[PDB]
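Quick notes on the structure that follows.
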Amino acid sequence: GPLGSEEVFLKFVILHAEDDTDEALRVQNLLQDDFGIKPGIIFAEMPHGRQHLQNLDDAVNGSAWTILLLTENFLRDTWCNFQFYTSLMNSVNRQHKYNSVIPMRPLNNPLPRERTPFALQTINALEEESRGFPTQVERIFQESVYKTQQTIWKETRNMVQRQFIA
């Protein structure tokens, strides 16, 4: 990756598509309030300069979890990438590392399991149309967890700056 670009202790990113970018946002919005999951920003809000935004890795970088807006397109989009890059496919293993992978389920966007990967389907996915929507939102994004993810990150800055730089 980079050398030492803008670094922030962001809470977590929300990977969404331009199709359901308002949906993923609609959540991140209630996220930083209902429970107080801040800071909260969407991939459509993520600023940049010389660097590109088409970095699915960025979302899987310096964070706690990543929202994977499973969509007919959003699927073939990244899903396609995966095939080209198993890098992301690794985050599908639900790495306990600082960053996590939490594939959220859209409500306005109908996406059955038949469209969901057996990997993201066998992982704790986020849901807003469920009764435990607030629960998972609490567990997944819980302070007790915000620490570990904060200690794993602050630590990831070592091994990297050591002999594992991006």
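Going from the start of the chain as shown, residues are counted 1 onward.
Just so it is clear, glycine is given a Cβ too, placed from its N, Cα and C backbone atoms.
Experimental mutagenesis at this site is recorded by Swiss-Prot as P47 to H (Swiss-Prot position 116), annotated: Loss of ability to dimerize. Significant loss of RANTES-inducing activity. Loss of ability to induce NF-kappa-B activation. The annotation that Swiss-Prot gives for the mutagenesis experiment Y85 to F (Swiss-Prot position 154) reads: No effect on phosphorylation. For the mutagenesis of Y98 to F (Swiss-Prot position 167), Swiss-Prot gives this note: Complete loss of phosphorylation in response to LPS. The structure shown keeps the original residue.
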Neighbour-count leader, CB within 10 A, mutagenesis positions: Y85, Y98: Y98
CB contacts for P47 (mutagenesis position) [other CB atoms within 10 A, all chains]: 8
Residue pair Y98 (mutagenesis position), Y85 (mutagenesis position) - Cα distance, angstrom, rounded: 21
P47 (mutagenesis position) to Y85 (mutagenesis position) - Cα separation in whole Å: 24
